[PDB]
Structures are given as structure tokens and as C-alpha cells.
Amino acid sequence: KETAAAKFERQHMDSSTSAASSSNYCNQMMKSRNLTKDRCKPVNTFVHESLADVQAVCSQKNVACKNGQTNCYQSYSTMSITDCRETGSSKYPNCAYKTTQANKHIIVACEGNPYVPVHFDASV
Ligand SMILES: [Cl-]
Ligand SMILES: [Cl-]
Ligand SMILES: [Cl-]
Ligand SMILES: [Cl-]
């Protein structure tokens, strides 16, 4: 079974680019990160910063998670992100995603020793 930290890295880190290149970014990345295997994952955010900068968020601003838990942290700085969301023309297989690039603070839930991101809660 994939660890929670590893799952977060696979689903949410893309340090290899500064920003989404084009409208096809999400179709490509959703497929390659194995987020369209049996079902199209409806919504997924990728962060275009180093792994270290995203891990560092777990020692930044402690804020409530949407679900009321208190292990969420909000990045002090904005980060380059891409939100990927299925479009109306999407139907498994042949998932289809809209790509929206933005520069926003991220909010992640953190757990473990080391205390690292295990869920992407939101962007602001
Ligand atoms: Cl793994
Ligand atoms: Cl791990
Ligand atoms: Cl997400
Ligand atoms: Cl990097």
C-alpha cells in the first residue's frame, strides 16, 4: 500500500515545470500520475514548487482544515499551482480536464514523523 506521504507526492507535486504550459497539461498529468486508472479523479491540484518548499508548509501557519481537524497549514507565500477538473465532455475512459493555472497560498494537512503533507485541502 502506498504511504500517505507518497500518495501526496504523486497526486500533488509537479516541481519540473514553473507553470502549466498549455490547456492539455491536466489531461497529460492526470494520466501519468495514474489518476485516471479505473475512474476519472474529478478534481486534483498540482503544485509547481520544490518538494522541500511544500514540505516546509507543515511548519507555517496552522489553520483549520475544511473538515474541522487542526493539522492543516497555510503557506506563508503564494505558490504556482494548477487545478485540474473534469469537464462535461469527460467520461471514463477518455477523461477530459480543464487546466487552470494560478498563484495561490496552499493549505495542506500534515502527519507523521517526519511531519509532512498527507492531503491537499485547498488553495487561497
Ligand atoms: Cl509508493
Ligand atoms: Cl514515504
Ligand atoms: Cl486537490
Ligand atoms: Cl525542484
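To match Swiss-Prot, the residue numbers of chain A are left as they are there, and the shown ones run 27-150.
Any Cβ shown, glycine's included, is placed from N, Cα and C.
Record features (Swiss-Prot):
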- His38: active site, proton acceptor (ACT_SITE)
- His145: active site, proton donor (ACT_SITE)
- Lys33, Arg36, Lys67, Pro68, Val69, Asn70, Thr71, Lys92, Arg111: substrate binding site (BINDING)
- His38 to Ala: Loss of activity (MUTAGEN)
- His145 to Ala: Loss of activity (MUTAGEN)
Integer Å distance between the CA atoms belonging to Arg111 (substrate binding site) and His145 (mutagenesis position): 17
Cβ under 6 Å from ligand 3: qualifying recorded positions of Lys33, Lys67, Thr71, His145: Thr71
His38 (mutagenesis position): secondary structure state under DSSP, collapsed to three categories: helix
Tertiary neighbours of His38 (mutagenesis position) (same chain, Cβ under 8 Å, six or more apart): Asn70, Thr71, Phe72, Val73, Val80, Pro143, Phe146
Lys33, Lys67 as binding-site residues, winner by CB count within 10 A: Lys67
